[PDB]
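As structure tokens, the structure follows; a few thoughts come after it.
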Amino acid sequence: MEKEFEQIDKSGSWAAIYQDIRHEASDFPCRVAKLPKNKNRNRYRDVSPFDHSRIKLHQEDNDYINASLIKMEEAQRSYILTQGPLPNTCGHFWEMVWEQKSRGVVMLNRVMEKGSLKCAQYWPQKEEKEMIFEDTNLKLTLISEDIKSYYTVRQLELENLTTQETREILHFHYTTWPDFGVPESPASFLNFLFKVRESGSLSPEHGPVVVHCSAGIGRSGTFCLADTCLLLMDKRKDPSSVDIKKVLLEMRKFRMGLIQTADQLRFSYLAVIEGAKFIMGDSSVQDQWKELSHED
Ligand SMILES: O=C1C[C@@H](c2ccc(C[C@H](Nc3nc4ccccc4s3)c3nc4ccccc4[nH]3)cc2)S(=O)(=O)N1
Ligand SMILES: [Mg+2]
């Protein structure tokens, strides 16, 4: 994996490798996302879920949400990638979380980034100010949160106001990953990834984790590609058989544009190569990433 990396970095050809991927990427219809009535449900007109893998809300008036189910068969993990909720789609977002039985939500963006609005404030910031999404009959409450230097983990309680059933949802919020950018370091990224892994929110006993940034393709694509490559390296006989480009194209069969820049692709290589040390038996790298990430 690093031989390939070193030959690419050596030749300074990441832009060409990345562009080959875009050109070879699947192209499936997004007819439902394009219906006139769903316009105010899409943050960006050039970012849509394919009809074949879009997530359907259980309601009847309209079952559309700009979200895609990315199902990696060999890696044995599913992810729902979605855009940052819009003011009018926060209830839809939590309805999806509820109907798909997700246990965790991974947010890789901030509400405002460099003077631009990227996502609505869909979770409560204060314990005493819970949120009610009337349209979907859901109640959302901030139970507590653990604020680190580059990310925050929140414990939320989501309640179906109809049956009174409640469930705890974990919010993993990476607050320092720049749009069209990369994380500060492989160690800071992997520390975050493994926190999500250790929480149990990715366990198959739950619905797919819900991952989003602003459009649900760039930063979200990177997070998922890395997690999937590491899952594959841990399951196969030979972990050197993992081809990140092939994995990215496979993921791209489910949602368009995963990985928005050549440098995000390169970072993915680096994150996977570093994380491989934990797979190959190094029972100490995990603590090291924690230390190096300087989360306190
Ligand atoms: O790393 C990343 C890139 C982000 C991102 C944000 C927005 C868009 C869609 C946006 N479309 C749109 N942006 C706007 C803004 C105002 C009014 C209407 C529209 S459509 C977009 N398409 C672009 C094409 C070339 C270069 C930059 C672009 N940004 C894609 C990816 S992310 O949240 O998926 N993580
Ligand atoms: Mg307070």
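Since chain A takes its numbers from Swiss-Prot, the residues it shows come out as 3-298.
Just so it is clear, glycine is given a Cβ too, placed from its N, Cα and C backbone atoms.
Positions annotated as active site, phosphocysteine intermediate by Swiss-Prot: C215. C215 (mutagenesis position) falls within neither a helix nor a strand when secondary structure is assigned with DSSP, and so counts as coil. Cβ neighbour count for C215 (mutagenesis position) (all protein chains, 10 Å cutoff from its Cβ): 28.
Residues or ranges marked as substrate binding site in Swiss-Prot: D181, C215, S216, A217, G218, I219, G220, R221, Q262. Cβ contacts within 10 Å of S216 (substrate binding site), excluding its own Cβ and spanning all protein chains shown: 24.
Here Swiss-Prot flags 3-277 as domain 'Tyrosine-protein phosphatase', drawing on sequence analysis.
Quoted from Swiss-Prot for the published mutagenesis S50 to A or D: No phosphorylation. According to DSSP, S50 (mutagenesis position) sits in a coil region rather than a helix or strand. Cβ environment of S50 (mutagenesis position): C32, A35, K36, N44, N68, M258 lie under 8 Å away, each six or more residues apart in the same chain.
Per Swiss-Prot, mutagenesis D181 to A is noted as: Substrate-trapping mutant. Neighbour density for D181 (mutagenesis position): within 10 A of its CB lie 17 other CB atoms from the protein chains shown.
Quoting Swiss-Prot on the mutagenesis of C215 to S: Catalytically inactive mutant; abolishes sulfhydration.
The highest number of surrounding Cβ atoms within 10 Å, among the binding-site residues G218, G220, is found at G218.
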